[PDB]
Amino acid sequence: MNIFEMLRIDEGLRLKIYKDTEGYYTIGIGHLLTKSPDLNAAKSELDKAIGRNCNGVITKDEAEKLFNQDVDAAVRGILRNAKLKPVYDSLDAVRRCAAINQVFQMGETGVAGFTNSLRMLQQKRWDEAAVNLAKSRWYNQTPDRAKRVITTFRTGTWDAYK
Ligand SMILES: CCc1ccccc1O
């Protein structure tokens, strides 16, 4: 297991524009195109992202290319965020993957409410962190995925991903 395999499980792979769990136009391995309800705006973002006229469909290679960029962006983002970087750098490599996963799903604004979880994670209070992480819109809206990511934070193992 690694961050790519982990996110591939959590995000799936779809080669045609689809709506994610929040109803937003998405493609590939959880590549968010736009929060706009306009399918044409999503097709425009797709064409811009890939550099050709895709008419809402891409190849596996193109999906994986966006995925590589998106994972990279998630990590570089964390490292640029003064609240996230110190916690991320305190973690072991497995728990870092849980952090990348969460930011990939939610974005940095998405994780702004996680201040108390962040402190517990930096303190290595793993069970307490795990309890706090589940008290969230995140957990309630995507419980099966959140349970996996939380188990990863709690244990520093890949047990939740088999
Ligand atoms: C709250 C979990 C977490 C830890 C460290 C960095 C990002 C992140 O979302």
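Using N, Cα and C of the backbone, Cβ positions are placed for all residues, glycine too.
According to Swiss-Prot, the active site, proton donor/acceptor annotation covers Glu11 (among others). Taking Cβ-Cβ distances under 8 Å and a sequence separation of 6 or more, the neighbours of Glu11 (mutagenesis position) in its chain are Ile29, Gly30, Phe104.
Taken from Swiss-Prot, the feature active site, proton donor/acceptor applies to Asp20 (among others), supported by experimental evidence. Secondary structure at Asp20 (active site, proton donor/acceptor), taken from DSSP and collapsed to helix, strand or coil, is coil. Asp20 (active site, proton donor/acceptor) has a Cβ environment of 18 other Cβ atoms inside 10 Å.
Packing around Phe104 (substrate binding site) is summarised by its Cβ count: 24 other Cβ atoms lie within 10 angstroms of its Cβ, all protein chains included. Annotated substrate binding site per Swiss-Prot: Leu32, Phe104, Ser117, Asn132, in sequence order.
Secondary structure from DSSP puts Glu11 (mutagenesis position) in a helix. For the mutagenesis experiment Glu11 to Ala, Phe, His, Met or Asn, the note given by Swiss-Prot reads: Complete loss of enzymatic activity.
The annotation that Swiss-Prot gives for the mutagenesis experiment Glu11 to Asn reads: Loss of 84% of enzymatic activity.
While the structure shown retains the original residue, Swiss-Prot records the mutagenesis experiment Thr26 to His with this note: Facilitates transglycosylation more effectively than hydrolysis; covalently bound substrate. Secondary structure at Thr26 (mutagenesis position), as computed by DSSP, is strand. The number of other CB atoms found within 10 A of the CB of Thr26 (mutagenesis position), across every protein chain shown, is 21.
In Swiss-Prot, the entry for mutagenesis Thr26 to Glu states: Complete loss of activity at neutral pH; covalently bound substrate. The structure shown retains the original residue.
For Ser117 to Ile, Swiss-Prot lists a mutagenesis experiment annotated as follows: 500-fold decrease in enzymatic activity. Its Cβ placed at the centre, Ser117 (mutagenesis position) has 23 other Cβ atoms within 10 Å. Secondary structure at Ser117 (mutagenesis position), as computed by DSSP, is helix.
For the mutagenesis of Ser117 to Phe, Swiss-Prot gives this note: 10-fold decrease in enzymatic activity. The structure shown keeps the original residue.
Here Swiss-Prot notes a mutagenesis experiment, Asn132 to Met or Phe, with the remark: 2-fold decrease in enzymatic activity. Taking a C-beta cut-off of under 8 Å and a sequence gap of six or more, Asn132 (mutagenesis position) has these contacts in its own chain: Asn116, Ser117, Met120. Reduced to three states, the DSSP call for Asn132 (mutagenesis position) is helix.
Quoted from Swiss-Prot for the published mutagenesis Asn132 to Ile: 5-fold decrease in enzymatic activity.
The two recorded residues, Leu32 (substrate binding site) and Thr26 (mutagenesis position), show a Cα separation of 4 Å. A helical conformation is recorded for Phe104 (substrate binding site) in the three-state DSSP classification. Every protein chain considered, the tally of other Cβ atoms within 10 Å of the Cβ of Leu32 (substrate binding site) stands at 18.
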